[PDB]
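For reference, the structure is listed below as structure tokens.
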Amino acid sequence: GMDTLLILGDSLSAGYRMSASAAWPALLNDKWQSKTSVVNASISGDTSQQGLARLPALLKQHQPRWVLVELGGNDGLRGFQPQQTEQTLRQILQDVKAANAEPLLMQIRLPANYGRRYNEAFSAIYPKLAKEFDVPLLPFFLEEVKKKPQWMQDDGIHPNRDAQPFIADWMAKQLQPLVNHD
Ligand SMILES: CCCCCCCC(=O)O
């Protein structure tokens with residue numbers, strides 16, 4: 001069957017200031033041509049808590065086989081306590097599993113110039129949770145994308161539309177073992 005991958009993300013998945021159809025999850029949906037459906041449920045600026053608030057309706061609506069969780073970066077960019085992000089992501093993971101879906105957790109990191117103890121504590125939550133729940137820990141693309149000015153919006157913060165095909169292709173590779181297409 002044609003399973004659904006739900007993406008529960010922030011602007012890194014929604015695309016910042018662009019059409020939904022331009023963002024990499026839609027490009028991935030197109031690449032997969034109904035082998036698998038990708039539903040992007042991402043909102044620019046969302047904290048982990050905001051994503052968690054949206055999750056139950058999405059699980060009910062979409063009954064996904066997998067949920068790619070790409071959240072917490074906004075919490076970290078706002079300096080909130082890592083344990084709160086960890087606990088929120090924990091609850092998301094619990095809810096995904098309780099809906100008979102498989103979570104996939106994307107590692108998030110802050111940039112190299114961020115406060116370093118804090119950044120390390122923030123980034124550590126992701127491998128910890130992936131081990132705790134025994135779920136896939138997906139790699140994070142942003143630092144590599146930021147190396148390409150031609151893939152970044154003017155702010156130097158958000159990937160642009162030209163980045164999206166590259167991210168889609170890379171994500172397809174990361175997700176290949178999970179969807180197991182013919
Ligand atoms: C560096 C951590 C990643 C942050 C991405 C979220 C930005 C936004 O959602 O507008």
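Start at 1 and count along the chain as shown; that gives each residue its number.
Per deposition record, X-ray crystallography, 1.0 Å.
Placed from the backbone N, Cα and C atoms, the Cβ positions cover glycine too.
Per Swiss-Prot, the features are:
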MUTAGEN   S11 to A (Swiss-Prot position 36)  Loss of hydrolysis activity
ACT_SITE  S11  active site, nucleophile
MUTAGEN   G45 to A (Swiss-Prot position 70)  Retains weak hydrolysis activity
BINDING   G45, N74  substrate binding site
MUTAGEN   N74 to A (Swiss-Prot position 99)  Retains weak hydrolysis activity
MUTAGEN   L110 to P (Swiss-Prot position 135)  Abolishes switch loop movement. Lowers activity towards substrates with long acyl chains
MUTAGEN   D155 to A (Swiss-Prot position 180)  Retains weak hydrolysis activity
ACT_SITE  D155  active site
MUTAGEN   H158 to A (Swiss-Prot position 183)  Loss of hydrolysis activity
ACT_SITE  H158  active site
DSSP-derived structure type at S11 (mutagenesis position), helix or strand or else coil: helix
Between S11 (mutagenesis position) and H158 (mutagenesis position): CA-CA distance (Å): 8
Assigned conformation of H158 (mutagenesis position) - DSSP reduced to three states: coil
Other C-beta atoms that fall within 10 angstroms of the C-beta of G45 (mutagenesis position): 11
Pairwise Cα distance for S11 (mutagenesis position)/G45 (mutagenesis position) [Å, integer]: 6
Cα separation, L110 (mutagenesis position) to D155 (mutagenesis position) (Å, whole number): 16
Residues satisfying Cβ distance under 8 Å from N74 (mutagenesis position), sequence separation of at least 6: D10, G45, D46, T47, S48
